[PDB]
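Student: I'd like to ask some things about the structure below.
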Amino acid sequence: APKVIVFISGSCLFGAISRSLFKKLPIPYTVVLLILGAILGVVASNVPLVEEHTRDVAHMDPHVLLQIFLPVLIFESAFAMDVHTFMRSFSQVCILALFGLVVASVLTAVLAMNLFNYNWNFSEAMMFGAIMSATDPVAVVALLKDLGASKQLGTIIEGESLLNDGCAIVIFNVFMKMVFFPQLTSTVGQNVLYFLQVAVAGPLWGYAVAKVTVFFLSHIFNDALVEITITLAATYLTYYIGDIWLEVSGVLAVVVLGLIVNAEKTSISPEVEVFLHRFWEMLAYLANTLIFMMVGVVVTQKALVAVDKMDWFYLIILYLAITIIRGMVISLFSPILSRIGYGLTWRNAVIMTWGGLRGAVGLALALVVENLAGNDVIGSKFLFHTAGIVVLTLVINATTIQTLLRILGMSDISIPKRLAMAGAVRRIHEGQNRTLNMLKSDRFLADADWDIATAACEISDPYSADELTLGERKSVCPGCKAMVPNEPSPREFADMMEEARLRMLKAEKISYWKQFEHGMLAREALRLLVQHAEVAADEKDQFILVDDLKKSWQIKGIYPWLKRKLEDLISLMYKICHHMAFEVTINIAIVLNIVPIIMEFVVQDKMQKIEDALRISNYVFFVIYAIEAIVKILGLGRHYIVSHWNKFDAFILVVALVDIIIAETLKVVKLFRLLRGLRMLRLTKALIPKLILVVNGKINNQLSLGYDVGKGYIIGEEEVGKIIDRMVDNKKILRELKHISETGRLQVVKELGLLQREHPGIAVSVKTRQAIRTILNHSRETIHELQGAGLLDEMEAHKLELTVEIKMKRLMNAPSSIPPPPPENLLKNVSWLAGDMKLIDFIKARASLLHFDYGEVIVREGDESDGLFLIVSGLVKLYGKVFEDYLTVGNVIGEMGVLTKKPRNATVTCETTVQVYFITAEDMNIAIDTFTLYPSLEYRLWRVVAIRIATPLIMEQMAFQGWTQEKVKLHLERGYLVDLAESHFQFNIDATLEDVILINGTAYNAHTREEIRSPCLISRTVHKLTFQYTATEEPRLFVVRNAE
């Protein structure tokens, strides 16, 4: 019967009791876990049964203790990190953690040698410094995440803690191998090779197994437990193989593996992602509880038998000197840390000095020192000093860091956050009052006690020179709360401009959050957009600019250069070799000759009759490479004569002929050069396009982030320009804000068009991914609203949700560069050319491809409409009278001009080399007259231009109801044009009509009270409409029926 199960269950129960009882106290639960472990240890020192239990558990081997507890803690520290904010400040975190750990371990070693009465040498003192310098702050990270601002400081602290733990265990292992278990001597070259092996092949092995784990997780669908077990087994196998088999630092491998797995969380399903987060947090909690209980037991059983008053004095002096040393390290690295993009202030420096909480890592290292030392007192001193430092740092640093965050002014709630929380609390209270008044007039819920219900449903406000600032901010508000007419003053004009800028920035932040909440923006795109908005909100008169937003879609770097260099590197015997199976066959021959190459290498290293005379000359060089691949498939002319890859293939075959004449002579260095050169050239020829695919994936990720940021800014500017009239009262400030917003919109649109033109195929791939993701999200919304209406039960809706989740996961594993379609495929995929194939054939026969270079004008402002222009290449600029817009590939120019037979509105000029499909107006009229079915060309063209001309009216009228542009377009897509010729050219507005827009022509309404001539949405006061049939008008209206 295992007593370890009893001890683990008792430690879990004690940790649960410690977490439950100490919710309100500022003392952490780990300190009272240590106290309970000490009580259990002295009980075990008295009672023999508890002695048996704690003897078979707490007297554990060091190696199994490390191999069990270190991977869980290290992987959870790496996996709980916010990896985007960590990698944005990776250089500062890395230099601070590495150099501060090195110099703090050196200073702690010097302090221990000069202070402690034990005659420790430099290596044991460096082991002591490596144990002491490892910090594990979790309460500081939780407090920094909870207390509003300084969100980047918590990420700095957590990343520095992760790298500090990893490199501290690395240097601890180095000095433990110097002191305790071996005593072997070596030369300087072997020491350099060992340091290089550890500090390089730790992260390299972690990166390799992390890429293998990401590739395995990317191809698992509808299987959560396989993903969870693959993550846990990958972590444990990485640490075990690295630490034992490869003799490398396994801790850095788990650090790199956790950082990469947290980086690539898109390969994991979201339910599996949140389960992995909760599961690894639970595992780290259990590991911390077990470590602290075992440490308390062994401290009060063995480490407390050798301690004097001088030991407690040295513990107090060690705590003070550790705090002073960490503060001096941060103070000496403050200018170097200040010259990064995120420079530390003095308050953040004091917080990071006082945030040095030693945790379970140093306790585990002291435990393995105590078990490794044996009967010597050095491990007892190590364990006692580490336990005292952990207790003192936890209690004093946690309580005084709560007090210090209160004192230093880093815990105050900001005024917009306070206002938003107060408004949310007021809205929740009003909703609860309306719900209570609804429930008080109910049938069943009328005898219920309402005092208890009002006491229970009482969610309140969490937040309960500053007064002068709040009074001034409330003073710059000439709103509806005070009705005094006046005239603008210049200082009042500056205050109104500042207030309008603040309202514009706040509404842009609201629009970005609305885009994120509807599954349109990405997480990192939303974070970057709100970061730019909150940066612009802190300056004097700076709006959210274009120059600081261009850095998101800066595709330039080493990756386009690598893409260009690799695509320049690679660009009836011909009929036989074109079958794309001969290359696969010879690559199979290469990969099956790779293993006897390794066999020949290891056999020549060792020297079975020499593995049967070296596999009889390696199967006579694989029958001289399958008779030189059947003499290069009997030879092929200039195709073999011009390729340099075929030239070193010829070099490989004549080197094989040199091997043949060597066998005729029957050298080892010649054979080694033969096999190495053959395998490296023939592997490089095959591994070039995989590097092309990797480079395409990296450019695809950067382009996806940049396109998401640009599209989010464009949609946010459109929403904030459609809600700008309510918030801004003065005309001049409104016009200035609209002017700067439209210039920013034009610049971002032109930049995104040129970004699409730079890399065509990758832009096509990311647009395809965004379109498929939007279609699947709307399908998921349809499934959810079908399930919520009761028309579909839970199991069938869950089957459909599993189907669309499998489709989304396979969309995540998309090709990174879809090749661009031909212009015939773009002419096929027009919105009004989607259905009818005969109309596709007629338009394709009647089209004409035209080439326009830079600077040429496609169409004028004043000339009559001569036809359409479907853009299949390049970017154009539409300048009209001031209407400015940039159109890209896929847009059609002149649809309403060729429908209404009107002169054009804008001049179309080229920004790049532009290819367009010019369908003539006569050809469009012939195609309109020929195709007159129930979906007709007139109906489809007028539906497309009706959607295009009716979305800004609906977005303007329903801006205050919280409708986005996507919801407005999806609501408008359910509509239909009314054939007015059937119903005597008069239409009646019924109650089923949700929104009715008149698209073209003039119309008369109600009892001929007035005339609605302009294209605009018809108001609710109109009951009936009458239409006239006149010359060159053709009145058309677009109605949308309600949901039936």
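Going by Swiss-Prot, the residues shown for chain A are 74-537, 547-653, 670-705, 726-784, 797-1011, 1031-1193, listed in order.
Positions of Cβ are set from backbone N, Cα and C atoms, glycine also.
OK, Swiss-Prot features for this one:
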- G1043, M1045, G1046, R1053, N1054: 3',5'-cyclic AMP binding site (BINDING)
- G1043, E1044, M1045, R1053, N1054: 3',5'-cyclic GMP binding site (BINDING)
- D238 to A: Abolishes sodium:proton antiporter activity (MUTAGEN)
- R399 to A: Does not affect the production of voltage-gated currents. Abolishes sodium:proton antiporter activity (MUTAGEN)
- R803 to Q: Alters the half-maximal activation voltage of gating current. Shifts the activation of the transporter to more negative voltages (MUTAGEN)
- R1053 to Q: Abolishes cAMP-induced shift of half-maximal activation voltage of gating current (MUTAGEN)
Student: In this deposited model, 20 residues are missing between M705 and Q726; what is the Cα to Cα distance between those two, in Å, rounded to a whole number?
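Tutor: End-to-end across the missing region, Cα to Cα: 11 Å.
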Student: Under DSSP, is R803 (mutagenesis position) part of a helix or a strand, or is it coil?
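Tutor: Looking at the DSSP assignment, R803 (mutagenesis position) belongs to a helix.
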Student: Among the recorded positions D238, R399, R803, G1046, whose Cα is within 10 A of the Cα of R1053 (mutagenesis position)?
Tutor: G1046
Student: So among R399, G1043, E1044, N1054, all listed as recorded positions, which is physically nearest to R803 (mutagenesis position)? Use the C-alpha atoms.
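Tutor: It is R399, whose Cα lies nearest.
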Student: Unmodelled stretch of 9 residues from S537 to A547; how many angstrom between the C-alpha atoms?
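Tutor: Each end of the gap has a Cα atom, and these are 19 Å apart.
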Student: State the three-class DSSP label for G1043 (3',5'-cyclic AMP binding site), counting H, G and I as helix, E and B as strand, and everything else as coil.
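Tutor: For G1043 (3',5'-cyclic AMP binding site) - judged by DSSP and reduced to three states - the answer is coil.
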Student: Would you mind working out the Cα-to-Cα span from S653 to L670? 16 residues missing in between, answer in Å, no decimals.
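Tutor: Cα-Cα distance across the unmodelled segment: 22 Å.
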Student: When DSSP states are folded down to helix, strand and coil, where does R1053 (mutagenesis position) land?
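Tutor: Note: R1053 (mutagenesis position) is coil by DSSP, not helix or strand.
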Student: How long, in Å, is the gap between the C-alpha atoms of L784 and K797 where 12 residues are left unmodelled?
Tutor: 10
Student: State the Cα to Cα distance, in Å, between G1043 (3',5'-cyclic AMP binding site) and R399 (mutagenesis position), rounded to an integer.
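Tutor: Taking the Cα atoms only, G1043 (3',5'-cyclic AMP binding site) lies 70 Å from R399 (mutagenesis position).
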Student: List, in sequence order, the same-chain residues at least six positions removed whose CB sits under 8 Å from that of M1045 (3',5'-cyclic AMP binding site)?
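Tutor: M1045 (3',5'-cyclic AMP binding site) has long-range Cβ partners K1051, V1094, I1098.
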Student: If you measure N1054 (3',5'-cyclic AMP binding site) to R399 (mutagenesis position) at Cα, how many Å is it?
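Tutor: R399 (mutagenesis position) has its Cα 69 Å from the Cα of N1054 (3',5'-cyclic AMP binding site).
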Student: How many other Cβ atoms sit within 10 Å of the Cβ of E1044 (3',5'-cyclic GMP binding site)?
Tutor: 19
